[PDB]
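Note sheet for the following structure.
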Amino acid sequence: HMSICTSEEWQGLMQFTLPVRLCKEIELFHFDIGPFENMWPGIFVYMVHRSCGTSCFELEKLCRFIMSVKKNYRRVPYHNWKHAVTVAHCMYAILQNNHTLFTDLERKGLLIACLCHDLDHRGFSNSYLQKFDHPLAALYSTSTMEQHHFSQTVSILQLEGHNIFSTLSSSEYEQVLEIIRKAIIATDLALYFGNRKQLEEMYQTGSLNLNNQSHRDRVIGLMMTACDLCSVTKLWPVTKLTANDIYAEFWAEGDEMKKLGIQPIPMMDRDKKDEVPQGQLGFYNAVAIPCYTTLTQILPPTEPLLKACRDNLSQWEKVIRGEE
Ligand SMILES: Cc1cc(C)n2nc(CC(=O)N3c4nc5ccccc5n4C[C@@H]3C)nc2n1
Ligand SMILES: [Mg+2]
Ligand SMILES: [Zn+2]
């Protein structure tokens, strides 16, 4: 039930080289993958190679892997291929700027997990599938989509000629898969609030210890979250755009509820469009800013994300006060 790429696709990938002019910009946090759709898979490989060295993975098995992932993203307005790459990029920037805080095994795991984190998203929220009464919530009933996303990854990983991790030891294999699982589950926004509070705590009392694996997992998790929301960290006109994308889904979900004579929350109601800027404000203020603030504290080199967030915040304020 997994979908595979054709030899044409993956072989195309292998032959791609990145234009020299992007080499610089790719290293920047606010870098936008938007205007380079064909290059997306190629851009992932590049990031893999630079982070983890050129022969970290048998290039052949890697390219098949990436194109198959692509094919299992659906054609929805936001939780799509583009999202997966954008998020994976953001993690690349994070890893790059903290290069020795993490292991080869973490960096392989995390870029992979990012690319895989929303695999086979249907544009329906966790709340929806549970609240009426999908076969998926009938299988995992906390963090529904996220457990599916991980299962999907594993399925793709177990496909013929696709196993990029094959040449690890079986102990290392079972570790990276662990890393990944925790990383993906962490993107359930429900878990983030608990997780950031815990971190907030540990940092403030100076009991945060990157040698303690449990702490490691929470710092990783926060990263995953930071990466997931990173649209808010692009330059205003990019962010503005990405917003319409996230809303299109929300309102498609809202519509599907209205069809069962159920009133959607205002966020998912396209008849409540003018409330949007305000909603951003709220989201930036209760979610985004706290996310990046805590990340910047733990990982000072990730400060530019926070800075870009704040700039977008005040653009939303300017929109509300009516100056855009
Ligand atoms: C990446 C990402 C992920 C998520 C879940 N959101 N959610 C938001 C917006 C949001 O949370 N709000 C929001 N917008 C609204 C728009 C209209 C009406 C009510 C609205 N409300 C209520 C609430 C304050 N922006 C996000 N961006
Ligand atoms: Mg998700
Ligand atoms: Zn996501």
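Numbers here mean position along the shown chain, with the first residue as 1.
Header says: X-ray crystallography, 3.0 Å.
From the backbone N, Cα and C atoms, a Cβ is placed for every residue, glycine too.
The 3',5'-cyclic GMP binding site annotation in Swiss-Prot covers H79, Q280. Around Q280 (3',5'-cyclic GMP binding site), the C-beta neighbours below 8 angstroms that are at least 6 residues distant in the chain are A243, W316.
Of all Cβ atoms in the protein chains displayed, 25 besides its own lie within 10 Å of the Cβ of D118 (mutagenesis position). For the recorded site, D118 (mutagenesis position), the DSSP three-state label reads coil. Per Swiss-Prot, divalent metal cation 1 binding site is recorded for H83, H117, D118, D228.
The divalent metal cation 2 binding site feature in Swiss-Prot is assigned to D118; the stated evidence is experimental evidence.
What Swiss-Prot records for 6-323 is domain 'PDEase'.
Here Swiss-Prot notes a mutagenesis experiment, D118 to N (Swiss-Prot position 830), with the remark: Reduces activity 1000-fold.
According to Swiss-Prot, the mutagenesis experiment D118 to A (Swiss-Prot position 830) carries the annotation: Loss of activity and of zinc binding.
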Checklist entry - When DSSP states are folded down to helix, strand and coil, where does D228 (divalent metal cation 1 binding site) land? => result helix
Checklist entry - Roughly how many Å separate the Cα of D228 (divalent metal cation 1 binding site) from that of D118 (mutagenesis position), to the nearest whole number? => result 10
Next on the checklist: Taking every protein chain in this structure into account, which of the binding-site residues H79, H83, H117 has the most other Cβ atoms within 10 Å of its Cβ?
Outcome noted: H117
Checklist outcome for this item: Counting every protein chain shown, other Cβ atoms within 10 Å of the Cβ of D228 (divalent metal cation 1 binding site) number 22
